[PDB]
Number of protein chains: 2
Amino acid sequence: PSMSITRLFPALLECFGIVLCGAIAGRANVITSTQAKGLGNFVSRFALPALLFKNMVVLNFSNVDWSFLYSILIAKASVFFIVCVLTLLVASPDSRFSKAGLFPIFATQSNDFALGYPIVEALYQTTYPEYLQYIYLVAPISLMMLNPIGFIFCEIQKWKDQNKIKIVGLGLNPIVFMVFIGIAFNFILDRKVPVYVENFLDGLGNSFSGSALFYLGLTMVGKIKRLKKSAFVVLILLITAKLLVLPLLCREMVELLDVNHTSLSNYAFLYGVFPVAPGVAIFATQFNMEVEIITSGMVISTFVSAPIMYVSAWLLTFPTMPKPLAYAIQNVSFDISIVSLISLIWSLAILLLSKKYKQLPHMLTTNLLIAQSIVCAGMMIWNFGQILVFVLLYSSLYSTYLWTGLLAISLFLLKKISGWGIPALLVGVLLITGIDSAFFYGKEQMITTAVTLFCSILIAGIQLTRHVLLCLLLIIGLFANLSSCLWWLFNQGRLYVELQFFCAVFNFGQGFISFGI
Amino acid sequence: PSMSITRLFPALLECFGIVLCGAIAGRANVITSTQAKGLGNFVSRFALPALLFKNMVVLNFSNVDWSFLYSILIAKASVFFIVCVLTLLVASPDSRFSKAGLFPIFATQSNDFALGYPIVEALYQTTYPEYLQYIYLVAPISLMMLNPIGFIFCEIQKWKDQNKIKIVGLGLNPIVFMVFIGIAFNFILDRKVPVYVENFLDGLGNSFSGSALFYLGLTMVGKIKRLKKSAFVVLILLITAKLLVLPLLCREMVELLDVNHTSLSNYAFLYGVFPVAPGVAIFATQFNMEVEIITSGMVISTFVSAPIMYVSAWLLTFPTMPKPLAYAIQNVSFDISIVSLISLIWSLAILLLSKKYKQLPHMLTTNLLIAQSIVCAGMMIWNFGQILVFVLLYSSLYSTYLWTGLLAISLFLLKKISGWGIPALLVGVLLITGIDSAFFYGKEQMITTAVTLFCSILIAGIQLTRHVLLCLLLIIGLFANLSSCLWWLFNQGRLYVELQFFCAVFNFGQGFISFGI
């Protein structure tokens with residue numbers, strides 16, 4: 001693989017670690033507001049321009065692929081055009097220009113240095129180093145070209161509150177100043193840096209990415225607001241347009257403009273899937289316009305982009321490797337299972353702290369969570385009689401289905417001993433007497449499972465209400481893996497693999513859906 | 001001569017004609033304020049950018065002499081440094097920064113397109129066409145480099161009323177926008193212009209210089225104010241620093257950096273001697289700072305630069321040609337005599353309208369003016385018995401000296417028949433019985449004159465007070481030409497020629513000194 005997915009997961013977890021440490025620092029108030037703004041200055045005024053100038057004078061113009069760069073830029077501008085015209089066709093004139101401004105720029109800007117560069121650079125430090133210059137080629141040009149549009153769009157708003165006076169007088173940020181500034185010096189110098197300032201630049205600009213994520217975490221606390229009325233819907237519309245559609249538009253426009261291209265097209269999709277940048281977050285603050293829906297977009301952007309970038313990074317490579325396809329699905333199930341335990345350990349603690357043993361489904365939900373916790377504490381066995389211990393884990397896997405079927409019975413009781421009964425104990429008897437959980441032995445494993453999961457989905461077809469919602473969201477994955485178990489058992493085509501991945505991320509990730517519940 | 005002085009005078013008079021037509025249009029109100037601002041828009045927004053872009057894309061970068069250009073620029077910056085430090089050493093801190101700002105920029109900017117380009121282009125259309133590109137090479141770079149200094153100097157003033165906020169945030173005009181803009185297109189295009197827009201550009205930008213001077217004339221009315229207290233002194237200090245010193249500094253810095261160079265060094269002095277530009281005039285309006293001393297500088301700048309540019313243009317060429325030295329002095333005396341009649345005809349009309357025949361020296365002053373009017377109506381004979389008619393003119397020339405001696409007697413009477421007596425009638429008898437006025441015959445002409453002019457200067461040594469002042473200012477030229485008549489009569493050396501020029505501009509120009517009186 002051109003990208004090192006073996007490192008993708010690792011690199012994803014370190015960036016997540018810094019950003020969540022920043023989040024918990026903001027929550028626990030271990031960092032004072034004074035030194036918080038001090039670090040904000042240290043990044044924005046000092047370290048951000050530092051790495052900009054450093055990497056841009058380092059940036060090599062010997063070969064600048066205009067195909068990929070201009071394809072990305074015009075795809076971004078297309079996203080701007082489609083979104084801005086649609087919102088002018090749906091929004092009210094009053095908020096139309098205002099909504100054909102910030103909303104596009106909020107759906108087009110990728111915090112490239114925050115996570116991406118770290119991720120893509122960990123994915124391509126040896127294979128395609130040019131991608132480390134495309135990342136700082138794309139963003140600055142996007143800022144210079146397309147930001148003025150949305151900016152002048154808002155000038156028409158302050159008009160509603162003078163073309164050359166304000167519309168373009170004020171229509172046309174240290175990034176672009178230092179960016180273009182680093183281009184003047186890269187031409188003045190022979191793309192070189194003198195040691196005297198070079199040491200300071202390296203010391204200061206390489207201490208930014210982690211600090212940038214730390215500041216982001218300091219800016220993710222107390223930001224999401226209850227906006228379900230009409231904002232969460234348009235919020236998730238913006239999120240999908242920026243996180244899937246925009247990558248899809250780039251993936252198609254690169255193939256209409258530019259196997260290396262395939263991975264480059266995979267890199268195209270690899271781009272745009274980045275969460276939204278804080279540049280728009282501070283632009284809205286300057287425009288003091290509906291920051292709550294933009295700050296929420298900032299939060300959920302990372303919150304959902306992280307799982308999406310992970311799953312997509314795995315998906316785009318499966319056509320490229322059946323034996324490594326089994327190894328890849330095993331590895332991804334293993335890793336998601338690990339973080340699954342993260343969510344599974346935070347879940348059991350919060351349920352025991354909140355006294356969820358109550359006779360309501362809450363106690364039934366505590367059972368589901370402990371079952372999944374066993375499912376992942378068994379998944380830690382997977383990599384490093386070693387299956388005679390796997391049998392209890394796989395029983396616990398079946399358990400997740402039996403407990404949720406009886407929880408469906410409980411919610412039916414809400415509208416009107418089997419818990420620990422565990423008919424899957426007889427499934428274990430079948431296992432003992434009659435590489436993966438589905439490779440336990442022959443075709444009986446996913447047969448005994450095919451029937452058990454179906455018994456629960458039928459029981460399903462026949463904050464307690466929040467637990468009912470959890471039951472629904474999980475029986476979605478019940479259908480998902482039902483489709484897998486019937487498909488393989490009927491016929492053992494580049495289609496069974498993706499549903500393998502989906503039932504993996506469902507059977508290994510529902511812990512998160514319950515985490516939210 | 002590299003410059004066509006034969007055309008210098010002609011070209012000087014046409015530009016003067018347009019600018020004085022603008023002045024008289026502003027005075028007589030034949031142009032309404034509405035169409036006045038309409039023409040102001042037509043020039044500034046339409047025709048100024050037109051010719052900027054046109055000539056700059058036409059501008060050839062095949063050979064750009066950096067020696068001359070950078071020498072001029074650093075000389076201008078030196079003028080900025082010396083003037084700004086001195087005024088910070090003399091002005092009060094309160095008005096110091098304010099006076100180390102506008103005052104330098106008011107002493108460094110040349111309205112290059114207004115008169116110069118027309119003049120220098122008439123002087124070099126065939127000899128040195130590169131000077132037509134140096135004129136638009138110098139100015140824009142001066143605006144881009146040195147204007148920000150004085151501008152930020154005034155930002156420190158508004159501070160007295162924030163480095164990146166205002167000092168440089170507001171520190172860094174359509175000229176520089178279109179100027180640099182015409183550089184981007186001159187690189188984009190092959191220094192070419194498409195006919196479609198080329199015709200409009202030529203039609204619009206070639207109708208600017210005359211219209212620019214017309215607007216200047218509309219901005220010269222009701223601008224000078226009585227500022228003798230401490231402003232006229234610093235005003236004339238600024239004027240001399242910009243009109244002689246600055247050209248001298250350029251003339252020396254070009255010889256330390258760059259016969260062609262000699263004329264190029266003469267061109268160096270030919271530059272800087274231009275009157276101040278209206279860019280500073282509108283900058284001060286934007287800064288609303290002591291416009292009266294800046295508007296007065298605008299007025300007197302042209303008012304005195306025009307005679308100075310003329311006389312200097314003649315002076316710098318005299319070492320370059322004795323027979324053509326006599327032809328040149330004859331031509332310059334002829335031309336100054338012509339305009340002399342302009343001042344002499346406006347003078348007699350105003351004195352007869354004001355009833356100056358009063359027994360006070362006013363009537364004696366009316367006699368001086370009519371004598372000088374005869375002196376110039378005889379000078380019109382000079383180019384195209386033809387000397388037996390010259391005799392009355394030369395008698396009238398001696399008359400100017402005899403009337404002013406008896407006017408000195410009159411002013412002595414003020415502190416205590418000879419008018420028309422005219423002992424110069426006996427000088428005419430000497431002329432008849434005993435190429436130029438000094439070439440009338442042998443050495444007796446400037447001998448009979450040597451004694452007559454001395455008799456008046458001795459009578460001098462032995463608004464009536466304004467007429468006394470006029471007598472003093474003219475007896476200055478009496479000394480000046482006394483030095484000539486004694487020098488030639490004693491010894492007939494690149495020194496007698498310049499005093500020939502001075503006694504010419506005095507004996508042919510006092511009409512102006514009396515014009516003011």
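Here, residue 1 is simply the first one shown, and the rest follow in order.
Recorded method for this deposit: electron microscopy, 4.5 Å.
Just so you know, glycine gets a Cβ as well, placed from its N, Cα and C.
According to Swiss-Prot, the protein carries these features:
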| type | residues | note |
| --- | --- | --- |
| MUTAGEN | B:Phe9 to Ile (Swiss-Prot position 43) | Strongly reduced cholesterol-binding |
| MUTAGEN | B:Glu14 to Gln (Swiss-Prot position 48) | Does not affect cholesterol-binding |
| MUTAGEN | B:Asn111 to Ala (Swiss-Prot position 145) | Reduces binding to indole-3-acetic acid |
| MUTAGEN | B:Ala114 to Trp (Swiss-Prot position 148) | Reduces binding to indole-3-acetic acid |
| MUTAGEN | B:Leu143 to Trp (Swiss-Prot position 177) | Reduces binding to indole-3-acetic acid |
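Projection of Swiss-Prot feature records onto the structure.
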{"residue": "B:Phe9", "record": "mutagenesis position", "Cβ contacts under 8 Å, 6 or more apart": "B:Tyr310, B:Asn331, B:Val332, B:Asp335"}
{"residue": "B:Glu14", "record": "mutagenesis position", "Cβ contacts under 8 Å, 6 or more apart": "B:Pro118"}
{"residue": "B:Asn111", "record": "mutagenesis position", "Cβ contacts under 8 Å, 6 or more apart": "B:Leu216, B:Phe274, B:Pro275, B:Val276, B:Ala277, B:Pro278"}
{"residue": "B:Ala114", "record": "mutagenesis position", "Cβ contacts under 8 Å, 6 or more apart": "B:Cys15, B:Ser209, B:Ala212, B:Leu213, B:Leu216, B:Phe274, B:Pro275, B:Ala277"}
{"residue": "B:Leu143", "record": "mutagenesis position", "Cβ contacts under 8 Å, 6 or more apart": "B:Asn173, B:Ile175, B:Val176, B:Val179, B:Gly279"}
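In the deposited model, 6 residues go unmodelled between B:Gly434 and B:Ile435, whose Cα atoms sit 19 Å apart. In the deposited model, 12 residues between B:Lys416 and B:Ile417 are missing, and the Cα-Cα distance across the gap is 19 Å. Missing segment of 116 residues between B:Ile462 and B:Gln463: the endpoint Cα atoms are separated by 22 Å. For the segment bounded by B:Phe384 and B:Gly385, where 7 residues are absent from the model, the Cα separation is 14 Å.
The distance from the Cα of B:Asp161 to the Cα of B:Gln162, across a stretch of 5 residues left out of the model, is 12 Å. Look at B:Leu143 (mutagenesis position): DSSP puts it in a helix. As deposited, the model skips 2 residues from B:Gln492 to B:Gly493; the distance between those two Cα positions rounds to 9 Å. Chain tracing stops at B:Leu172 and picks up again at B:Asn173, leaving 5 residues unmodelled; the C-alpha atoms of these two are 10 Å apart.
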